[PDB]
Amino acid sequence: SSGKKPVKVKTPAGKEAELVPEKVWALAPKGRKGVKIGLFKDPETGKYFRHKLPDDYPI
DNA sequence: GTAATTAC
DNA sequence: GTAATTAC
């Protein structure tokens, strides 16, 4: 599932950016709350990276 | 090491 | 095939 709303993230280049994730999903071991992860592209470097999403972000 | 995901 | 992502 693709993302909808922009997320405030820290990029691997060390900049804060509000980005729309390309893909979002839950990362949780069995019986654990886990986290939500987004796949982002750094808007300046083109580098793909993964970053935590707010706990209540739509998947 | 687990959990899913995908760029690399 | 593996890195990288978080919290446990």
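The numbers used for chain A are those of Swiss-Prot, and the residues that appear cover 2-60, in sequence.
Positions of Cβ are set from backbone N, Cα and C atoms, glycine also.
Annotated in Swiss-Prot:
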- A:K24 to E: Slightly reduces the melting temperature of the protein. Slightly reduces affinity for calf thymus DNA and poly(dA-dT) oligonucleotides. Increases affinity for poly(dG-dC) oligonucleotide. Slightly reduces thermostability of protein-DNA complexes at low salt concentrations (MUTAGEN)
- A:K31 to E: Slightly reduces the melting temperature of the protein. Destabilizes complex with DNA. Slightly reduces affinity for calf thymus DNA and poly(dA-dT) oligonucleotides. No significant effect on affinity for poly(dG-dC) oligonucleotide. Reduces thermostability of protein-DNA complexes at low salt concentrations (MUTAGEN)
- A:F41 to A: Results in a significant protein misfolding, reduced thermostability, reduced ability to mediate DNA compaction and bridging. No effect on DNA binding and constraining DNA into negative supercoils (MUTAGEN)
- A:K42 to E: Slightly reduces the melting temperature of the protein. Slightly reduces affinity for calf thymus DNA and poly(dA-dT) oligonucleotides. No significant effect on affinity for poly(dG-dC) oligonucleotide. Reduces thermostability of protein-DNA complexes at low salt concentrations (MUTAGEN)
- A:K48 to E: Slightly reduces the melting temperature of the protein. Slightly reduces affinity for calf thymus DNA and poly(dA-dT) oligonucleotides. No significant effect on affinity for poly(dG-dC) oligonucleotide. Reduces thermostability of protein-DNA complexes at low salt concentrations (MUTAGEN)
Exercise. Using a Cβ-Cβ cut-off under 8 angstroms and a sequence gap of six or more, which residues of the chain neighbour A:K24 (mutagenesis position)?
Worked result: A:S2, A:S3, A:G4, A:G39, A:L40
For this session: Sort the mutagenesis positions A:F41, A:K42, A:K48 by C-alpha distance from A:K31 (mutagenesis position) and give me just the closest.
Result: A:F41
Seminar exercise, completed: Ranked by how many other Cβ atoms lie within 10 Å of their Cβ, the mutagenesis positions A:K31, A:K42, A:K48 are led by A:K42
For this session: Taking only the Cα atoms, work out how far A:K42 (mutagenesis position) lies from A:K48 (mutagenesis position), in Å, as a whole number.
Result: 6
Exercise. Hey, how far is A:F41 (mutagenesis position) from A:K48 (mutagenesis position), Cα to Cα, in Å?
Worked result: 8
Exercise. What three-state secondary structure does DSSP assign to A:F41 (mutagenesis position)?
Worked result: strand
